[PDB]
Structure formats: C-alpha cells, structure tokens
Amino acid sequence: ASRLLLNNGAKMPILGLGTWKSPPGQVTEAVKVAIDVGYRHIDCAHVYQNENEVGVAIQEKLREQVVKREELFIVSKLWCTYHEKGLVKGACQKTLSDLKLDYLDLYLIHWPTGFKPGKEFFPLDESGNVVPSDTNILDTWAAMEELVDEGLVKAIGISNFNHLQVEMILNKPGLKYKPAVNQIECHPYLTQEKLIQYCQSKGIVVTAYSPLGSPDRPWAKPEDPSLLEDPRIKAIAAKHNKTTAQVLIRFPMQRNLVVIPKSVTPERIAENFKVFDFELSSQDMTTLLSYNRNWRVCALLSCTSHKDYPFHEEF
Ligand SMILES: NC(=O)c1ccc[n+]([C@@H]2O[C@H](COP(=O)([O-])OP(=O)(O)OC[C@H]3O[C@@H](n4cnc5c(N)ncnc54)[C@H](OP(=O)(O)O)[C@@H]3O)[C@@H](O)[C@H]2O)c1
Ligand SMILES: O=C(O)Cn1c(=O)n(Cc2ccc(Br)cc2F)c(=O)c2ccc(Cl)cc21
C-alpha cells in the first residue's frame, strides 16, 4: 500500500500532516485542504495548543462529506505533566474532547519524561533545569494499556525514546500490549542507521518527525545547517524534476518509514503530498544517508540531568 501494518492489525498511512507550529488561526484551513488533497493521517498533541482547531476541520470534513471517520488516522500525545498514572486518564479525555472524536487511533507518551503536574507545560528549576516527576516509564505504559481496554484508543506507543527505554517496556512483567510505533526524529543529518534495526528488528513501526529539518523551531538560529537549502540535496531534486521537501519526505518513506511533514501553507500541503510518482535510486539512498552528521534538532537542554533523558546513549 500507502500504508503500514500495526501490531494491532491496523493500518497506518505512510504520510501525514504534522501540526507542530501551526497557529489556531491557520490550522482548520490547513487540515481541510489536507483532507481535500488526500492526507488521511495527522499528527497532533495537547502541547501544540491547537488540537481544538485541528478538530473542527476534521469535523466539517466528516460532516461536509469528503471523508469517513473510519479512514482517518488521528494520532496525539500525553504531556509530560500527566505521567502520573492517575492523571493519564484525563489527558486523553480533554484531547478527545479537543478533537471532537470518541476515539483516537494511536496514542503516545510524548516524552520519556515525567514532569511535575500543574498548569505550566514546563516547570522549571528555580535555577536551570525541569522539575521532574518520580513517575515511571513502564508504570505509565500501564495507565494507557488501560485506555485500550477502556475503548478510548485503538492502539498505543512511544515518542522518542531510545533502545534502553524501548527494551524496558517489552521486558515489563504483566505486559498486556505492544508499542505500535516509536515516534522519533529523523532526516539526513541524523539518519540513525542503528535504531533502524532495533525498532523494527524485532518489531515496531517508525514515524520520522521533523523530515524537513524543522526551520521554524523556536530555537531558531544557527547560522548554518539547512536541509531545505542544502547544495547537494537541491541537486537530487533537480534530477527528478521534484522539489527538495519532496525529496526529503520521500526519503523516510523509502526506508520503511512514516513521515510527518508540517506545513500551514495550502500551497505546500498540496505539494508535500505529491510524492508517489518518483522512486529514489539506490544512489540517492546511499547519499542522503552519507549526510549523517549525528545532529539533533529537538534536543532541549534544561532537561538534561533528568533520569529519563532519551539522548544519553547512541541509539
Ligand atoms: N513527538 C515529538 O516530540 C515531535 C517533535 C517535533 C515534531 N513532531 C511532529 O512532526 C511534525 C513535523 O516536524 P516539524 O514541525 O518539527 O518540522 P518540519 O515539518 O520538518 O518543518 C516545518 C516547516 O517546514 C516548512 N515547509 C514545509 N514544507 C515545505 C515546503 N515544501 N517548501 C518549503 N518549506 C516547507 C514549513 O513552512 P510553513 O509551515 O511555515 O509553511 C514549516 O514551518 C510536527 O508538526 C509535529 O506534530 C513530533
Ligand atoms: O514535544 C514536541 O513534540 C515539540 N516540541 C519539542 O520537541 N520540544 C523540545 C523538547 C521538549 C521537552 C523535552 Br523532555 C525535550 C525536548 F527536546 C519543545 O520544547 C517544545 C516546546 C513547546 C511545544 Cl508546544 C512543543 C515542543
């Protein structure tokens, strides 16, 4: 297909519209044009602060007529603030409320990373770091096995999230459910060859976030790296009379992956979905993998002393 095989027998589309960065002012149009175009998969979250407006679009595309609930794939996540098994529960409730649906297709633990509950989405040190939470990897996994049992969510998994932390959850006693998917970032400057064959190896599904390198990331500086604007990628894209975003987007798909591109911009929603027409050669595939600088983009660093920090091993 256009559509990978979940452990829960279900069928996830290869391509979806990301929704991180997308103001409440741009996100209903973005989603309704993605639907008229053809994306049936979307990636939301409660942090994005836009879910409610993602929803109404879905809602009027449904009730207008273009799509059926069945044929959707909505994905969302658990904030760091309700790793509390007692609180996992409400977290899926007001998101499903937000969304205006009665179920969700795949639910994520947003981070390996527990922080202390209150209003603030990121409670800070008094000096540098996040105020963590005593909460627990596999004991939070359970609070959402519970969510499947109760009907709320058809399937379940992890965001980003290393070999260690994965390999814990399937060694958990009493293990009722398997993670479906491991949402990680990937792109040409981290290819992550080796948790290619752990994640997936042995045997869960990978969704590549930030496929374009994310150049509207709040910590937006560098001076330097620039996947959209890179000389040697530009030429791949020229060869296929396609664009670089296209080449970028095709790239995870072709490694057995799932891609969530974001844009709010109707032009490039409709454009970003235009990627089934070409196959990258064996050489672009070799090359765009030779580009691996090990270079993280989501990265956050007032959380770095926290025990469950994804990015402290190599895979
Ligand atoms: N679990 C996680 O921690 C996590 C973290 C990061 C990302 N994700 C998810 O994955 C999705 C994708 O990542 P992203 O938001 O990080 O970054 P991204 O999709 O790689 O990059 C977003 C930016 O690329 C620009 N763009 C997109 N298509 C383009 C095109 N054809 N030509 C030129 N520019 C284009 C967009 O412009 P405009 O949008 O300004 O038009 C936008 O600001 C997110 O929306 C999010 O839901 C998950
Ligand atoms: O979480 C997301 O999907 C997107 N996203 C993100 O990626 N990080 C980085 C980050 C946060 C916490 C930890 Br722990 C590690 C990290 F590196 C953010 O700070 C972030 C901030 C606000 C919102 Cl609305 C989304 C964000």
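Residues displayed in chain A correspond, in order, to Swiss-Prot positions 2-316.
A Cβ is built for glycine as well, from the same backbone N, Cα and C atoms used for every other residue.
What Swiss-Prot lists as active site, proton donor is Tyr49. Listed in sequence order, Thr20, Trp21, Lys22, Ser23 are the same-chain residues six or more apart from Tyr49 (mutagenesis position) with CB atoms under 8 A from its CB.
For 10-19, 211-273, the entry in Swiss-Prot reads NADP(+) binding site. In the structure as shown, the Cβ atom of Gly10 (NADP(+) binding site) sits within 10 Å of 8 other Cβ atoms.
The substrate binding site feature in Swiss-Prot is assigned to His111. The number of other CB atoms found within 10 A of the CB of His111 (mutagenesis position), across every protein chain shown, is 22.
Within the same chain, residues at least six positions away from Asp44 (mutagenesis position) with a Cβ under 8 Å of its Cβ are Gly17, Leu18, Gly19, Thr20, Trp21, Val76, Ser77, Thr208, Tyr210, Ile261. Here the residue is the original one, while Swiss-Prot reports the published mutagenesis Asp44 to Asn with the comment Reduced glyceraldehyde oxidoreductase activity.
Quoted from Swiss-Prot, the note on the mutagenesis of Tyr49 to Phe is: Complete loss of glyceraldehyde oxidoreductase activity.
The annotation that Swiss-Prot gives for the mutagenesis experiment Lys78 to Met reads: Reduced glyceraldehyde oxidoreductase activity. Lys78 (mutagenesis position) falls within a strand segment according to DSSP.
What Swiss-Prot notes for the published mutagenesis of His111 to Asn is this: Reduced glyceraldehyde oxidoreductase activity.
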Contacting recorded positions, sequence order - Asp44, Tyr49, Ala221, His241, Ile261 vs ligand 2, Cβ under 6 Å: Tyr49
Candidates near ligand 1 among the binding-site residues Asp231, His241, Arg251, judged by a Cβ under 6 angstroms: none
